[PDB]
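Notes follow once the structure below has been shown.
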Amino acid sequence: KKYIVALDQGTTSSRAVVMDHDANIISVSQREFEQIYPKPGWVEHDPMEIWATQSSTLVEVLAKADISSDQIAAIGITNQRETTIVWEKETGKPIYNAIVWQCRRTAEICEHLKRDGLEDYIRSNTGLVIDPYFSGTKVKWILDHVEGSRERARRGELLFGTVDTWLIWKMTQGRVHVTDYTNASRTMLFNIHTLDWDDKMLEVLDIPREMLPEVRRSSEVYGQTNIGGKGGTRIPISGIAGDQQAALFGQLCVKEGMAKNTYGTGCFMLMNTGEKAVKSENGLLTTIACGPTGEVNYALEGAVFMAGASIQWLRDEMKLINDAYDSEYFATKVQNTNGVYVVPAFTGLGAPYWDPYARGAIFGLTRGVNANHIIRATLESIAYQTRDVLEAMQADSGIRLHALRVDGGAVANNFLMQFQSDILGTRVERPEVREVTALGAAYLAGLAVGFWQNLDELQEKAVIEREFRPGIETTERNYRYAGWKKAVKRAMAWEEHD
Amino acid sequence: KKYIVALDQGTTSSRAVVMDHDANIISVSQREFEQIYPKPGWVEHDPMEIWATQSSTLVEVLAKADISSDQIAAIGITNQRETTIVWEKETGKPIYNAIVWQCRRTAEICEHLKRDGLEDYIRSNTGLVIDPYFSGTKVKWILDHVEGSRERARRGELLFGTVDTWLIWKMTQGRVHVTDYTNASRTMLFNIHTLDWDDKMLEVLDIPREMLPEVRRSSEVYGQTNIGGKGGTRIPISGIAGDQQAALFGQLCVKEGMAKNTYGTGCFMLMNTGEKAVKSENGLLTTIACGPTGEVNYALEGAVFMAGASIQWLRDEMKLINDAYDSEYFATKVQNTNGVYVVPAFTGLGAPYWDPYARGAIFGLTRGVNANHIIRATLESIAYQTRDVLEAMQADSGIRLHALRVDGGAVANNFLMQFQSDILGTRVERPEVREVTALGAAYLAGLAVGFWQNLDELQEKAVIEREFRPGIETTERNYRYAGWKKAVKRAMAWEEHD
Amino acid sequence: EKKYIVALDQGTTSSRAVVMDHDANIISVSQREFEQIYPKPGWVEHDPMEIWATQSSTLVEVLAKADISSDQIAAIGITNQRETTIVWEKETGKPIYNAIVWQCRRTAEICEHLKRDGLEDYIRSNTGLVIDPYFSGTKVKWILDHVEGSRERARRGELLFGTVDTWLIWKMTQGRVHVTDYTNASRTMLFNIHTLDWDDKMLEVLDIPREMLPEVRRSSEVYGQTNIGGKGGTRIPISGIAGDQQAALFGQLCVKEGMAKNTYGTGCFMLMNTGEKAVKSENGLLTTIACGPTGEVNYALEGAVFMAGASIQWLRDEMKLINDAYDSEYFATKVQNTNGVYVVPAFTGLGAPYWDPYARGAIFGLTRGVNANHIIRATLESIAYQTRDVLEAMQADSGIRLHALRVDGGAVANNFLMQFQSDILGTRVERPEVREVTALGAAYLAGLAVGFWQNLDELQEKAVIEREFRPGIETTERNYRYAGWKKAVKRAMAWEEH
Amino acid sequence: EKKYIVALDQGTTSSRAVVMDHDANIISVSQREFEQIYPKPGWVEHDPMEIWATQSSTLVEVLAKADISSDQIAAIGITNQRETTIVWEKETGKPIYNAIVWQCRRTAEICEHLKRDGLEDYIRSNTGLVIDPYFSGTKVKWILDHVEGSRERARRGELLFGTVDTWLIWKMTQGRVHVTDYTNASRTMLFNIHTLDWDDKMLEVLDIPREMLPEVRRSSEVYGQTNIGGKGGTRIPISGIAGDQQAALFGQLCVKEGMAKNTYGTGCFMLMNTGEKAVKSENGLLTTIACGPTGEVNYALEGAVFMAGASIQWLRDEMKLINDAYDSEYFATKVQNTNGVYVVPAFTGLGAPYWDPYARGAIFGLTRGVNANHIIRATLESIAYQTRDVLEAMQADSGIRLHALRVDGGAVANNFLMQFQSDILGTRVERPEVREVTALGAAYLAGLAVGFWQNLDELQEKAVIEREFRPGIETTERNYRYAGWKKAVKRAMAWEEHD
Ligand SMILES: Nc1ncnc2c1ncn2[C@@H]1O[C@H](COP(=O)(O)OP(=O)(O)O)[C@@H](O)[C@H]1O
Ligand SMILES: Nc1ncnc2c1ncn2[C@@H]1O[C@H](COP(=O)(O)OP(=O)(O)O)[C@@H](O)[C@H]1O
């Protein structure tokens, strides 16, 4: 009994990870899963595939690392936060695929609410923005979209759930219908002061309460699981959080003012705002983090929809790189983007913009622009975007951050990193372990299980493997930025409202 | 006595065709040359390299076809229209590279003029539009960049010329310094009415009249060349015309209201308006063509900067494809652009927009979008463009095309062909022989020296290879076209000038 | 309850997991490729943890993905890559050396003495085996000698040995179980095929402590149970074991004497069923245990080809000449002959009927016009060649003239291959509807065991000849191309220095 | 006045034209590759016209682009690929058949008849050539026998026979002149190297009308003029011709006995000057004619290897393994060695010291973990091997172990290869700054005639070794690797089936 196990249900892959008591990484599992675009603007995931992969990674992580059911103190869980599931309570079968948080299909529905004038209400109790991004719209969607859903829904025959929930249920044979604070926040269904489903929003979206599941603390005993092994082995489930929050947490951004920015399929920037929830005026998200004890807290969140994904697109779709990591190479074979700009609004915009109608776009093409500029453009867009939110933050925040605690798959790229310090004019912290989403999940659980007795017990745990100071002139910084800002403006509003 | 040679010094390649009296392409020779992009929006060529390749070709088609210097009746010359070259007479060495019609460096220069109510005149006098495209401002520009050029030139130390102009001089060792009408009407410098150098123009731009060459007829001995051989052999240069203008003539559009479309590096639609010059109101150019005799005729013209070039760009720069023939195969792997649009303003706008500041851009980008979608979007810009002008054409022309006739490299592409057909809803006629440009120069030089008594002998000559009636995909046309429009507006105004 | 049977295929390049219904319908498949280690030219290894880890996650995964729950599995079938040797520590359960693969050749040295020593007839007689590094014996000894004080702990109980099945079953029973079937045991070169038990002459020759040995068992029989979680007290019976080859002969219903099949996976295996008589080869073929219609020990004539689908992987992965294995046929068909080039896929020694551990891969007949495609096709070709090779011996040894070859394996997707083979043999060819005959074989057995099925014939109406390739062209070529091939071989033979 | 000499390099794969000056620098170059045609597996053909046309445009382009007038050219030097045989109609000036590339193997059969009729000794002694389908003889005859009434017209004075120097010049004199040189003429196996003239037995044995051969001349000397137009009445002396190998040797100032060079191109050639002395060789080398310090007649030991640069071109154009020959280096350095792989590149048979028309190209040591890097790498090494093969025959035959190796050719750029090479022989490898040496010879051969330069000394210090490669591999290793090759080689032999 001396291992903790984090579960990370990524946007593109399912991960499984293994730490010890000194919190190292004994092992990793990963599997990607099919991403579906039934139609341009839309994103879906197979719930079944989401599962399997997530299960198998679990099982495969121990196997290979040669660990037995028995030594697993507990299991923590983080997931991508907005994607929505709905299935028959009985058969445990989805009434429709999972709609990822990217999928813009409920834009239209958003229009309605915007118009009924719920904007202030929503910013107010949920702290969210009216976006197809959030779960509510989605649920109403399956709901309206499937024959007598609403009905079954009422007869409590159907279960609504995010990923964490779905995970756990499956996990516990349908025994446990739960989810933690953090994940509830982004549903735009649950009140954040109150701390429990906004009664108003259910009516609004026309959503039968029967369907929701209990909400709990992010750090706590929720259940157990039997994955086989040596007769009588049950594994506990003591930790749940959205990756974002997980990272935040595994980053030890446990006081107000503390923040990090993560780089994976998207970009997330979160600042801990302690016990008090700052209402943003600069196009940010107010949300729930975790205190040093898995306690409710608040946070300022800036969400970027596309980051490493552009890069995935380069390779899967554009097929211009053979592997992610190549980007560094190619992008550095030139001195600039040669006037080029990418606006990766592939799935709309996001903070601080919030533009369901924007699409992805390339700018300032000329004859002599080759592929290397493009790729490089792609990277930098990442860098701009952040700049977009960071400011917003300092705006809303009132704090002027002095360095950037980043993390994610992509922090591995040094270019992007340098580029980022430059463009920012800020220091950039690069911790020695980049799977913190996973840590935050280990941390939360084992906490819940006295695997660790408190945070501090970790503290000297977090190590900056490298830091980046800028190097470029203010003039050009702003100079390049302006370009970016203009590029943005050309993109927004592309798609037509039906 | 047996053959005539056409010479096509095209934007991207130098060429040499051998026709017989029967009007048959007996042998061919292509050579490609370097495209220089000193910087974004600028495109130069090496004048020597132009020379270089163009001589090699001629020398090459001949050998190959086992043809002796004596057997050639005349030499015709066609060329890329607007590139300016400038050299010393005493040495025949350029003070600068050829500056391309593409090249957008003289934009500032155009704003001065615009600023000086110079417009009405220019249009009036030259039938052109203020824009970086003309050798006008170009010339000037070199003059201002090279130390004490002006003075030398005044003292007639420096020669000025277009391409034909440079070729002929080169080929007649300095002996002859001349130009034809068509060409000359593309300088901004020359009066299409008058039939001679506009002084205001020469004044306004401050170009020394010494540098200009003799404007001549499109069909007329001008001199001769010595390419060795038996000995005593001298070959005459009987024909000259701007390629756009040569193509039109080779299409035998010698009567008023007869049109053609040309797709090579760029796109150029022309209409023979007979002895009367029609003034554009729709963004079109008024220019000089040839009569059925090689005599001054007038044409309305639409000009698109980027046509075949894009495929080359995907090719050389993007490397998405291996060959331009390819493109088709990729485009037909998908059934729509996935809503992605491309605007090939790599080198500014042009007809009917004229916007030296537009730069290329790709729009409606999304995650399921791949290379093919892209390649295909690329070909579509092509038809979109042609549709654009084709309409100014009919506004201006008042004539409704009951069918397009076309030519150039690109027309071998049936995707392009058929698309174009459905996009326009008009029929598209494709010849068996597509180098109708060379033909036109064959035709002129030939007509000149008695090789053929008239166009008559050449009428029975053509043959349509394919006629592209518009695929049912002629219902959804404004719809497609409409995205197009939207898209363009978004391309417009990229580069910074203020 | 219990509607499903699960086959486990632990192949040389991947591990699978297959779910059948009572109708013997693959309700789900799972794969995951795994590393191929070549510490040195001529040697192949695997990681027993990786073999494990893969095999694990697959099972878990097919289940998952198909929504089948543990309570529903009547039993589990088990198949494996046959010769590969593993040696762990009973306590820790950890290995003291990587799986050494049948392919591997480090043992020829040892093998060298055994020849030296006179051990032919015996080995062959009692084993029906030949002296070669293909078989586990030599391998074992090897590790024993390489690992320090192996023999001690070996005799002190301490170390276990196992083939794959051994290794997987040991692992799914927590160590509780240490079984093996006949089929499998035969391939060790350690155990007596007549006697039905470990041959101690051997054990003595090779100096292998019987402590470390496991128990030979019945191919169809409950050996034990596994626990993979679920509704407490859930466990699954392990009723089936076979070497995939034999495993395959069975799935294919070749349970009567004179019945054979050919299998095209990573390699090539032809086996004929000899009823209860163990026919002694005299043409380079092996004699091995097989399965009667009840799991009963039968006997077989077997031809073992080391490089078959392996070659194609080489091309794609190593030569990188291909993207997908399915590509191969396309390219090959791109040429029309191989331009007289031959490929000899002896990357891993010779194998029947030659057995030549000193031969290495080689390519012949190259010329300046020989290109990739020709080469590819040569590769494919080499497969139908090695086949015709053994097929002859089969009918030497068998004395039976097979009228049509029945086939199976992953590579039979190849129409080209299938056709070429047809022609090369000048015999018809039967492609089944399903190709996972191997996993099938395994389900059958373990299901027969647990009464899933009461008899084969139940399953007879299963098997649908999806396609039949009849011999194409005339003899002449046949023999002609063959001679070509023979030549080649002889020059492959004897490369390595020993 | 006349401030420049121009060299025409006509190679097996591309047509060149170089422009130098009095200070023998290179003002410019123009190349162009031309189609390799393989009618049948082991058959090598070229469109005479393409050879022509390419040489033309190249000549033209150098001038044109360098801004150089016919009036400025002191003369044209000429070199070519050596065995490729062209035969055309005197009237029309048209090839009766493609040009048969030296590489071509189609005449083995015929070489058989030869050996069989006891001629090995003679051929070896008057011509200095070994019986193979390498040389011109059989080619001609082949043609001859294959074209209906050729022989007839060929006596009837209507048909012409030429190597490539010869087809060029005549194409550039409008048929005025039909000449050839010592160097080239010696590779036909129809020319006696002492007598220094057309072999009768030769013509006899082979049935070739004396009436078709150009006339044999010096290497440096004025043979004609050409007119390429320009400023009226401009003529250009054609003042030099040599087989490019001999050209290289020459352009290396390889001019006294003991002096030798290795050239690495589409093939690989190694030759060493034996002065005036014609050494018959026992070790498989070639005996031929080279140039004296004045263009006078010299002699040499040649070592001819069929594929060097061509092997890579096969990776690049056929196997598509690399996209650029220069890449080679890159790839092969991603590996420490070659996983026991060996590439024997007998695409075109053997060649010295082997001499095996039946030999095919092959690959050995194949194993599962062998990737394309190893193949490329092996490819490279084969070059090094073969060199070491001829190299030895040479020391055998001449008693001298080369202290340093003077090299050149297009492939000498490959640093890897260079080094490997050093390693494999355990000899120093001198790399000149200008590797374009074949041309240079030609220029030298020309300007010299035309008195452009009066002596070679004028030319001496003009040479500079850009790089020296010393062997960095332990003897054992060195030899060890050799033995392997040697083994591989044999397996390669006699693959082909001779009825
Ligand atoms: N099959 C093809 N499909 C599409 N575009 C093509 C195709 N072939 C050539 N192109 C383009 O057409 C142009 C060559 O046409 P051409 O008319 O010969 O040149 P130019 O206008 O300068 O004289 C290049 O831009 C080339 O990519
Ligand atoms: N870096 C390199 N490595 C290997 N071969 C090279 C390299 N660079 C050029 N080459 C090769 O050298 C040959 C060119 O020979 P060169 O001396 O130019 O041509 P030629 O055949 O006419 O003598 C080509 O076959 C090319 O494949």
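We number chain C the way Swiss-Prot does; in order, the residues shown are 3-500.
For this deposited structure, the header notes the method as X-ray crystallography, 2.6 Å.
Placed from the backbone N, Cα and C atoms, the Cβ positions cover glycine too.
Features of the protein shown, as given by Swiss-Prot:
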BINDING   C:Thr14, C:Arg84, C:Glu85, C:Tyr136, C:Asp246  sn-glycerol 3-phosphate binding site
BINDING   C:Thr14, C:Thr15, C:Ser16, C:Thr268, C:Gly311, C:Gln315, C:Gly412  ATP binding site
BINDING   C:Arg84, C:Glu85, C:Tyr136, C:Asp246, C:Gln247  glycerol binding site
BINDING   C:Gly235, C:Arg237  beta-D-fructose 1,6-bisphosphate binding site
MUTAGEN   C:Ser59 to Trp  Abolishes inhibition of GK by FBP via disruption of the dimer-tetramer assembly reaction. Inhibition by EIIA-Glc is unchanged compared to wild type. The activity of this mutant is significantly higher than wild-type, and the Michaelis constants are increased slightly compared to wild-type
MUTAGEN   C:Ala66 to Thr  Although it completely abolishes FBP regulation and disrupts dimer-tetramer equilibrium, the crystal structure is essentially identical to the symmetric tetramer found in the FBP-bound form of the enzyme
MUTAGEN   C:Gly231 to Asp  Displays an increased enzymatic activity and a decreased allosteric regulation by FBP compared to wild-type. It displays a dimer form and is resistant to tetramer formation in the presence of FBP, whereas wild-type dimers are converted into inactive tetramers in the presence of FBP
MUTAGEN   C:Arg237 to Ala  Drastically reduces inhibition of GK by FBP and lowers, but did not eliminate, the ability of FBP to promote tetramer association
MUTAGEN   C:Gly305 to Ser  In glpK22; abolishes glucose control of glycerol utilization
MUTAGEN   C:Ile475 to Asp  It decreases Vmax to about 10% of the wild-type value and the affinity for substrate is increased about two- to fourfold. This mutation decreases the catalytic activity in a manner that is analogous to that obtained upon EIIA-Glc binding. It increases the affinity for FBP about fivefold
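On the structure: features taken from Swiss-Prot.
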residue	record	DSSP class
C:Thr14	sn-glycerol 3-phosphate binding site	coil
C:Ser59	mutagenesis position	helix
C:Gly231	mutagenesis position	coil
C:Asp246	sn-glycerol 3-phosphate binding site	helix
C:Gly305	mutagenesis position	strand
C:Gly311	ATP binding site	helix
C:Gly412	ATP binding site	helix
Other residues, Cβ within 8 Å of C:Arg84, C:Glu85, C:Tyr136, C:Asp246, C:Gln247 Cβ centroid (glycerol site): C:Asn82, C:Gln83, C:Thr86, C:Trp104, C:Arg189, C:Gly245, C:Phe271, C:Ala306
Residues satisfying Cβ distance under 8 Å from C:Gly412 (ATP binding site), sequence separation of at least 6: C:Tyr266, C:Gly267, C:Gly311, C:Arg437
Integer Cα-Cα distance in angstrom, C:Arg84 (sn-glycerol 3-phosphate binding site) to C:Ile475 (mutagenesis position): 37
Under 8 Å by Cβ from C:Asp246 (sn-glycerol 3-phosphate binding site), counting only residues of that chain that are 6 or more apart: C:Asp11, C:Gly13, C:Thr81, C:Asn82, C:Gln83, C:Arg84, C:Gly267, C:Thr440, C:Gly443, C:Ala444
Spatial separation of C:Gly305 (mutagenesis position) from C:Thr14 (sn-glycerol 3-phosphate binding site) - C-alpha basis, Å: 17
For the ATP site built from C:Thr14, C:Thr15, C:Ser16, C:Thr268, C:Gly311, C:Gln315, C:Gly412, further residues of that chain with CB within 8 A of the site's CB center: C:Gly13, C:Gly267, C:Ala312
Among C:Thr14, C:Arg84, C:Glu85, C:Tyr136, C:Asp246, the record's sn-glycerol 3-phosphate binders - longest CA distance, Å: 15
Cβ neighbours of C:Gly231 (mutagenesis position) where a neighbour is any other Cβ within 10 Å: 22
Recorded positions near chain A, Cβ-Cβ under 8 Å, from C:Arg84, C:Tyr136, C:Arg237, C:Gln315: none
Cα-proximity to C:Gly231 (mutagenesis position), 10 Å cut-off, over recorded positions C:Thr15, C:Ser59, C:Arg237, C:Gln247, C:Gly305: C:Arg237
Among C:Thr14, C:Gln247, C:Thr268, the most crowded of the binding-site residues [Cβ within 10 Å]: C:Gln247
Cα-Cα distance, maximum over C:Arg84, C:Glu85, C:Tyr136, C:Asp246, C:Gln247, record's glycerol binders, Å: 15
Pairwise Cα distance for C:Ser16 (ATP binding site)/C:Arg237 (mutagenesis position) [Å, integer]: 26
Distance [Cα-Cα, Å, rounded] between C:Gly235 (beta-D-fructose 1,6-bisphosphate binding site) and C:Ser59 (mutagenesis position): 21
Cβ-Cβ distance under 8 Å to C:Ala66 (mutagenesis position), same chain, at least six residues away: none
Other C-beta atoms that fall within 10 angstroms of the C-beta of C:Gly235 (beta-D-fructose 1,6-bisphosphate binding site): 10
Same-chain residues at least 6 apart in sequence whose Cβ lies under 8 Å from C:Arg237 (mutagenesis position): C:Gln227, C:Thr228, C:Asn229
Spatial separation of C:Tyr136 (sn-glycerol 3-phosphate binding site) from C:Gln247 (glycerol binding site) - C-alpha basis, Å: 14
Integer Cα-Cα distance in angstrom, C:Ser59 (mutagenesis position) to C:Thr15 (ATP binding site): 16
Protein Cβ atoms within 10 Å of C:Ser16 (ATP binding site), excluding its own: 19
Assigned element (helix, strand, coil) containing C:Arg84 (sn-glycerol 3-phosphate binding site), judged by DSSP: coil
Neighbouring C-beta atoms (10 Å sphere around the C-beta of C:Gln315 (ATP binding site)): 19
Local backbone state of C:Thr268 (ATP binding site), from DSSP in three classes: coil
In three-state DSSP terms, the structure that C:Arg237 (mutagenesis position) belongs to: coil
